[PDB]
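**Student:** Before I ask anything, let me first share the structure, which is written out below as structure tokens.
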Amino acid sequence: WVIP
Amino acid sequence: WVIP
Amino acid sequence: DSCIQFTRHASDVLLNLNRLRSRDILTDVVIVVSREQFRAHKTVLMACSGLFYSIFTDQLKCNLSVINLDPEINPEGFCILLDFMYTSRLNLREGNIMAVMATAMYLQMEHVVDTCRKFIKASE
Amino acid sequence: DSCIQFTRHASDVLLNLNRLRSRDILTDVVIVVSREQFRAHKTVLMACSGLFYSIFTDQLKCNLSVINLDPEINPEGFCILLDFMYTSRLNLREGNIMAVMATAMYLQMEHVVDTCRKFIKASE
Ligand SMILES: O=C1Cc2cc(Nc3nc(Cl)ncc3Br)ccc2N1
Ligand SMILES: O=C1Cc2cc(Nc3nc(Cl)ncc3Br)ccc2N1
Ligand SMILES: [Cl-]
Ligand SMILES: [Cl-]
């Protein structure tokens, strides 16, 4: 999971 | 396009 | 093999599937969550959820145009997860994390369940 | 928004759509290319091809279970492109590049047409  |  | 790969292909396909969903094109099922209805593509639901995979591979249920979810399922939690299925983006907030995790466990969406458990463990 | 994103989601969805194709699950159309038949999902074809997008948004053609391609279309070229649609991998070879490019132009698959033109320009 990432900060888009 | 890339070499997978 | 000696194949080449187009990096953005999977993302572009999903973006187009979401455009079809937004315009209600070729949607083939309604998911009923209490008083709310959500139109979707059976294939996308199966590709994202262990529960929908089991439902639509069933020889009788594969032909249903309406699927009613358990009454304990929160419509907002379902909406957030349906958006995730079609975009890879999860709108996870302190106010919705419990409903989202409960819905992801029911839908059998392992990666969503995992991030919810991690975000909850951080706030305790 | 304040969304988080699951990097591998789009790829995992496409992998699952390809698994459904391999087991012939919920395929809803046959594409006829001369003597050959290819089963597929209308939504995936539309998401990958400008031609299939136009065909299945047509109020009459959207309901057809069989689509016949132009007789000039090569079945192997179509097969290679259908595999690409479901996997992001293109099996481009000196022996098939001309058929693949001609099929990608007909199907309106701009990125495939672009790499074919580049690979052809390099060999001249
Ligand atoms: O957390 C998750 C997400 C998910 C998706 C599917 N979907 C499919 N799985 C397989 Cl093996 N083949 C085709 C399809 Br469609 C099955 C289980 C799960 N569990
Ligand atoms: O080279 C390409 C690939 C492609 C795909 C689509 N598909 C869609 N396009 C739009 Cl805008 N909305 C929903 C869908 Br499905 C249209 C044109 C093209 N040209
Ligand atoms: Cl997931
Ligand atoms: Cl393309």
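Shown for chain C, in order and in Swiss-Prot numbering: 6-129.
Using N, Cα and C of the backbone, Cβ positions are placed for all residues, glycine too.
Features from Swiss-Prot:
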- C:32-99: domain 'BTB' (DOMAIN)
- C:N21 to K: Abolishes interaction with NCOR2 and HDAC2, no effect on interaction with CTBP1 and transcriptional autoinhibition; when associated with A-116 and 376-Q--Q-379 (MUTAGEN)
- C:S59 to A: Abolished ubiquitination by the SCF(FBXL17) complex (MUTAGEN)
- C:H116 to A: Abolishes interaction with NCOR2 and HDAC2, no effect on interaction with CTBP1 and transcriptional autoinhibition; when associated with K-21 and 376-Q--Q-379 (MUTAGEN)
**Student:** Using a 10 Å radius around its CB, how many other CB atoms surround C:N21 (mutagenesis position)?
**Tutor:** 16
**Student:** Any idea what the Cα distance is from C:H116 (mutagenesis position) over to C:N21 (mutagenesis position), rounded to a whole Å?
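**Tutor:** Counting only the Cα atoms, the answer is 23 Å.
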**Student:** Tally the residues of the domain 'BTB' (C:32-99) by DSSP class, grouping H, G and I as helix, E and B as strand, and everything else as coil.
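**Tutor:** Secondary-structure composition of the domain 'BTB' (C:32-99): 30 helix, 15 strand, 23 coil.
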**Student:** Quick one: give me the count of other CB atoms within 10 A of the CB of C:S59 (mutagenesis position).
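**Tutor:** Other Cβ atoms found within 10 Å: 12.
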**Student:** Around the C-beta of C:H116 (mutagenesis position), how many further C-beta atoms are within 10 angstroms, looking at every protein chain?
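**Tutor:** Taking every protein chain into account, the count is 16.
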**Student:** I need the CA-to-CA distance for C:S59 (mutagenesis position) versus C:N21 (mutagenesis position), whole Å please.
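**Tutor:** Just about 25 Å between their Cα atoms.
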**Student:** Give the three-state DSSP assignment (helix, strand or coil) for C:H116 (mutagenesis position).
**Tutor:** helix
**Student:** Just to be sure I understand the contacts, which mutagenesis positions have a Cβ under 6 angstroms from any atom of ligand 3? Candidates are C:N21, C:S59, C:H116.
**Tutor:** C:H116
